[PDB]
Every structure is written in C-alpha cells, then in structure tokens.
Amino acid sequence: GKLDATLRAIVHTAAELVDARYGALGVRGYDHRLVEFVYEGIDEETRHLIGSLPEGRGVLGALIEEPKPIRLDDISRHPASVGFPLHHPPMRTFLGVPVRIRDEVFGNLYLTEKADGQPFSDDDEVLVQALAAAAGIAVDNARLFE
Amino acid sequence: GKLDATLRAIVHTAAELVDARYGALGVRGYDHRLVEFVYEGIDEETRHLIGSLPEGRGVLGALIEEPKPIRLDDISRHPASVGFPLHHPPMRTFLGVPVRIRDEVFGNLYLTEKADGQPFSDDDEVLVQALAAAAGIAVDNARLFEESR
Ligand code: HEM
Ligand code: HEM
C-alpha cells in the first residue's frame, strides 16, 4: 500500500546500504504482536518453511526494551539470543536499531550477514539509524497508534 | 562527524538501486548557496570543466519551491528546463525528490539516465523517497541549521 511499501523500501534500502544479505523490520502493536513485518533476502518459499513469525524474544526484545543500537560480530554471543527455528537461514553478524519518534518505539530494523564475514561498522550503524528514523516518521504519519 | 560520508553513501546507493548513471544531492544555506553538493557518475576532467556549481535555476528549483517528487521521461519537456552548461553530461530521464524533515526542506536528491533509456518507475521513486528522508534525518542530526536546535 503506502506504509507497507515504504517499510519494504527501507528494509531493501538499508540492506543495500550496509551490504547485508538479510534485513527485516517489524512493527508491533499494543499487544506486542506484529502489525507490520517486512523482510529481505529470503523468498516466499523459505518464508513459509520457517512457519511462525518471530516473537521478538531475544536480541530483538533487547532492542525494544533498549533504545540502543545493537551491533554484534556474532549474535549468539549476546545473553538474550535464543537462536533460530528450523529452516531459518543461519546468521552471525547483526546490526539492529529501534524504529522510533519522540519517546515512542514502534518496532525495529535489523540487518544480518554483511558481505563476507566482515563486521558491521559504525558507518553502517548511522545509516541504519537514519533509515529507522525514516521508518519512525512513516509509522507516525500512517498514525496507527493512539 | 560523518555527514558528508552519509550523503555520499545515500547518493551512491540511490543511483545503483534505481539504475541511474548519475545522481546528486544538494543542500543549500540560508543565503541560497550550496553547503553540501554530493554527486555520482562523473570524472574530474568534466567536474573541473563543468566549473560553476549549479544555481538551482530550473527543474531543480521546481523541486525546491514545491515538495513532491518529479519523475520525467525527458527533462527538456518540463516547462522549467534551463539546459546544461558545456561539458555537463546530457541527461534525459529525471527522478527527483525533496530532502526534508518536519516542515523543513534542506535540499533535493536526484537521479538521471536510468540505463537502457528506460523511464524511472513508482518503485524507483519510493526508494529514493526513503533515501531522501534518511538524508534529511542526517542533515537534521548534524545541527547544521537553527531549525534543528
Ligand atoms: C529475511 C530476513 C531475516 C532477518 C534479518 C532475521 C533476523 C533474525 C534474528 C537476528 C533472529 C535471532 C533471534 C535471537 O537469537 O534473539 C531471528 C530469529 C527468529 N526469526 Fe528471523 N530474520 C529474518 C527472517 C525471518 C522470517 C521470514 C521469519 C518467519 C516468518 C522469521 C522468524 C523468526 C523466528 C520465529 C525466530 C525465533 C525468535 C523469535 O521468535 O523472536 N525470521 N531472526
Ligand atoms: C553528476 C550528477 C548530476 C546530476 C544528476 C545533475 C543534474 C542536472 C539537471 C537535471 C540539470 C537541468 C536542470 C534543468 O534544466 O532544469 C542540471 C543543470 C546544471 N548542472 Fe547538473 N547534475 C549533475 C552534476 C553537476 C555538477 C558536478 C555540476 C557542477 C560542478 C553541475 C552543474 C550544473 C549547472 C550550472 C546546471 C544549470 C542549472 C543550474 O544552474 O541550476 N551539475 N544538472
């Protein structure tokens, strides 16, 4: 539509910008279930194989509690990592930022598997922060929340 | 402090993702002159020989005085077209969107010359809009202007 289409554009744009194989952005509602879930790097066939949508339970729920960008050379190092459900493709390098405006958080933007086992840089972080802010404006524009 | 590197990254990713040969991002000051001019797709002979920075005099200011994106098959069939100074590459397809945040317009981001003479698409314009809004965030964060502080 308009939000979905802009969210998809951001995820695609961020992955390209930071040169990541995969990207997602989830936006969650009042019940903490997703309203918007947009992902890059995986076709519809593997998507259906993965099955359930994420619960945002580990590193990603660290991202929503904190407001902090999370930038990791290996996500399994992080205390709150829970690992991946079967068929989900393996990923180690992780760059995730919150999607936000004012003191409101809507969800997150996250990228994995930077080309060759290269770590994400701070350059990369600032770009993903710029795009996650563009995503905050887009959600706030669409309204969606009280 | 990364502002310039950020904009150069944005312009580069824009041009490539939309298949344009050329792309540029200009931010102007309170005095209507460029503060930042980022461009992609040209050598140094050429850049030196274009000479003078653009004044934002035609289609580029159409984007200035009213937001909304401009997407054209042929630059010269916009009633604002001024043309190009000598040495500047000829450009026919155009895709332009204002760079901005809140009620502030800091500049414009633009692409020309989709490969194969193809025209810019809606999807092309959506992506660029996304990158331009991120560029406005980046200009805003940089506290370059008083309506940021
Ligand atoms: C294509 C880009 C994707 C990226 C960048 C991505 C990222 C991640 C990351 C970093 C984790 C780590 C969990 C942790 O250790 O805390 C994870 C787990 C998980 N992912 Fe993905 N993912 C993608 C695609 C998908 C898709 C398409 C689905 C499902 C339809 C999905 C569903 C899940 C589920 C159910 C988990 C278990 C954790 C949870 O519920 O939060 N992912 N993903
Ligand atoms: C490489 C990416 C570039 C793009 C996409 C681009 C785009 C354009 C476009 C579309 C116009 C026509 C405006 C109109 O006719 O209404 C134009 C004109 C012009 N360009 Fe470029 N340009 C690029 C590079 C440059 C560079 C590097 C310079 C100077 C160093 C320059 C200087 C000018 C000048 C002086 C004009 C005449 C209009 C004005 O003064 O605003 N251009 N350009």
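Residue numbering: from 1, along the chain as shown.
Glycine is no exception: its Cβ is also placed from the backbone N, Cα and C atoms.
Lifted from Swiss-Prot, the feature list:
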BINDING   B:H88  heme binding site
DOMAIN    B:2-139  domain 'GAF 1'
MUTAGEN   B:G26 to E (Swiss-Prot position 85)  Heme iron oxidizes more easily
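Geometry remark: B:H88 (heme binding site) versus B:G26 (mutagenesis position), CA distance 17 Å. Cβ neighbours within 10 Å of B:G26 (mutagenesis position), excluding its own Cβ and spanning all shown chains: 23. For the domain 'GAF 1' (B:2-139), the DSSP-based tally of helix, strand and coil residues reads 53 helix, 38 strand, 47 coil.
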